[PDB]
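Engineer: Starting off with a structure, shown below.
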Amino acid sequence: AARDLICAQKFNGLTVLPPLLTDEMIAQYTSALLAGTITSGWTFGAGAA
Amino acid sequence: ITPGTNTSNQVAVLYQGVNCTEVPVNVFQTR
Ligand SMILES: *[C@@H]1O[C@H](CO)[C@@H](O)[C@H](O)[C@H]1NC(C)=O
């Protein structure tokens, strides 16, 4: 079709690095925080759940 | 990608943004 802006950005020496944590790992961290705060309350942040 | 030179001198290189079917001028594909 037409040349994209991403190709013009990359082709002139400007790259974009990917983040270290993917969206699935952020979702797993959020799931762990929800499971802790539902099952245990505030006790999982002060030590053992 | 190397560890410290006091430990070892083995080197692993990463070509960023391209697949390794065009890099020549243990192969692993990464995002
Ligand atoms: C470039 O790499 C992608 C991801 O591995 C692959 O799907 C694609 O076929 C490669 N292009 C080639 C081999 O021309």
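The residues of chain A that appear here are 845-893 by Swiss-Prot count, in order.
Determined by electron microscopy, 3.1 Å, according to the entry header.
Cβ atoms are placed via backbone N, Cα and C, with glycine included.
Pulled from Swiss-Prot, these are the listed features:
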VARIANT   A:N856 to K  In strain: Omicron/BA.1
VARIANT   A:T859 to N  In strain: Lambda/C.37
VARIANT   A:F888 to L  In strain: Eta/B.1.525
Engineer: How big is the Cα-to-Cα gap, in Å, between A:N856 (variant position) and A:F888 (variant position)?
Structural biologist: 49
Engineer: Can you tell me the CA-to-CA distance separating A:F888 (variant position) and A:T859 (variant position), as a whole number of Å?
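Structural biologist: Roughly 41 Å, rounded to the nearest whole number.
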Engineer: Near chain B, which of the variant positions A:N856, A:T859, A:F888 can you find when the cut-off is a Cβ distance under 8 Å?
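Structural biologist: Going by the Cβ criterion (under 8 Å to chain B), the qualifying variant positions are A:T859.
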Engineer: Measure from the Cβ of A:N856 (variant position) and count the other Cβ atoms within 10 Å, all protein chains considered.
Structural biologist: 7
Engineer: According to DSSP, folded down to helix, strand and coil, what is A:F888 (variant position)?
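Structural biologist: It is coil.
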Engineer: What residues, ordered by sequence, lie under 8 A Cβ-to-Cβ from A:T859 (variant position) and sit at least six positions away in the same chain?
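Structural biologist: None - A:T859 (variant position) has no non-local Cβ neighbours under 8 Å at 6 or more residues apart.
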